[PDB]
Amino acid sequence: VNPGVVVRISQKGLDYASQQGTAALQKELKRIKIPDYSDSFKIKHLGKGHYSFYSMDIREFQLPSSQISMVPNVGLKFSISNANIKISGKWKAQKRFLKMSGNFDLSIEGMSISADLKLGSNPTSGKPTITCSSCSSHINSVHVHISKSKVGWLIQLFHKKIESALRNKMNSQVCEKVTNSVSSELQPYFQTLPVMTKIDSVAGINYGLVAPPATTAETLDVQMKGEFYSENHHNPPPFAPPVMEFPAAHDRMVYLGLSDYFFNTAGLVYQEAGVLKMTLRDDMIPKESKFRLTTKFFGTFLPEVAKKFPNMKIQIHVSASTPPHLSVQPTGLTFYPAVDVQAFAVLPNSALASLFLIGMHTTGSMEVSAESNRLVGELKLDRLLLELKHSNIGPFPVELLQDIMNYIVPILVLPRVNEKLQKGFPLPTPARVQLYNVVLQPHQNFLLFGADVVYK
Ligand SMILES: CCCCCCCCCCCCCCCCCC(=O)OC[C@H](COP(=O)([O-])OCC[N+](C)(C)C)OC(=O)CCCCCCCCCCCCCCCCC
């Protein structure tokens, strides 16, 4: 009912998908092998004989326009309205000893084809299914042309004795190619949608369908789990996805709803894996900085440090003991980072002696974009708010640490975060599809990305 991620396909997107599937189908239809047709007569050039229309080949199979119709709560209807086929072949006729022969062109006009497609999902695998439940093909007219004018009688025999058979067979071969194509090419194609999509050595994203695709008058909605996960952990997140409702729009081909839940499961997985941490040593503090990680330097501003731990190096460990939350409002995405920062003196035997522990938090904006079928981000921070948690060097006002923290964060900590946000995460795109004309509109509890698709 409430997925973590939804992909809504508009009539515009289905109009494009129709054009692409028609292109593929056109090449296969053109390969139909038309049977030879032979018969006999008692109707001159001289009474007697037999005749045959043979070695026919489809020179052109024109599919001018096609459409995909959304049938509410039923599925999709694929239709081709005014198709025309041009065929070239050989003919021969015989009456007593007279042999006649030549080439002919056949024009099949006004052919209409239609096929109903039932969309579903395999609940265990999270993969989509598409089946063809019916197909019909009809023809409006057939015209035969032969360069030799003297065989009008033979074209009349074609109409009286061959045309119906030839039309019936063509309509069946056409629906055979259509039905075969759905099972053998269409379903496997949409099954290229990713299910368990691995990002790195720590996480993956589950994009498996949690319901069968649902068709309404103006939308085809594909509901996906949309949960980041660890290949080591198994527990579901303790929070739930929000309802994501938005009006049908037709300006773009697809609409991606990325819930706040989706983003927060990413914070949960990486924090639980223990990777949201960093150790800072004095050798990592840019030469340009006045702040040095040594008890000597810290002694210039804090209490017992230089005294209690003389001429020792200091290390600052930064970590997240709780998963960082993200909220989505019409204003955009907001990130609420909370980090523990603990300072240690390095002892004569290299062991770490705790000096103090503070908590640091702020609000940050998360700008989200698209880039090569992946989502990428950039985090910017507001003022850093500090709180003293514990001290082994006596009481002191946490404000004394404001300057060093104002430097260390944007210079050394934030960049590591933004390098990873820029590397990004894969979107659920099927094979050979790329997104363009992207627009973003934040909504309450989810980000909505609208986009056009290009297939190759
Ligand atoms: C933000 C990230 C998420 C992005 C999600 C992307 C949105 C989903 C894309 C849908 C619209 C975009 C158009 C691309 C698809 C067009 C078809 C295609 O690529 O190949 C056809 C393919 C053609 O295959 P092919 O010949 O080109 O190559 C086949 C295989 N290889 C490459 C190995 C040779 O299959 C066919 O059978 C064509 C026959 C046409 C049948 C009639 C048309 C059907 C119309 C499609 C119905 C749509 C149902 C979707 C179900 C949704 C399930 C989730």
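Residue numbering for chain A follows Swiss-Prot, covering 32-487 in order.
Per deposition record, X-ray crystallography, 1.7 Å.
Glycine is no exception: its Cβ is also placed from the backbone N, Cα and C atoms.
Listed in sequence order, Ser97, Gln98, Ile99, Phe109 are the same-chain residues at least 6 apart in sequence whose CB falls under 8 Å from the CB of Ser49 (mutagenesis position). Under the heading of mutagenesis, Swiss-Prot lists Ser49 to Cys and annotates it as follows: No impairment of secretion and increased propensity for dimer formation.
Experimental mutagenesis is annotated in Swiss-Prot for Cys163 to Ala, with the remark: No impairment of secretion and/or biological activity. Loss of dimer formation. Look at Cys163 (mutagenesis position): DSSP puts it in a strand.
Mutagenesis annotation in Swiss-Prot: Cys166 to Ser, described as Poorly secreted. Loss of LPS-binding and biological activity; the structure shown retains the original residue. Sequence-distant neighbours of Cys166 (mutagenesis position) (same chain, six or more apart, CB under 8 Å from its CB) are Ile144, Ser145, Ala146, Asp147, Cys206, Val209, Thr210, listed in sequence order.
All chains included, 18 other C-beta atoms sit within 10 angstroms of the C-beta of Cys206 (mutagenesis position). Following the DSSP three-state reduction, the secondary structure of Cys206 (mutagenesis position) is helix. Among the mutagenesis results in Swiss-Prot, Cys206 to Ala has the note: Not secreted. The residue drawn here is the original one.
For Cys163 (mutagenesis position), the Cβ neighbour count at a 10 Å cut-off comes to 19, with all displayed protein chains included.
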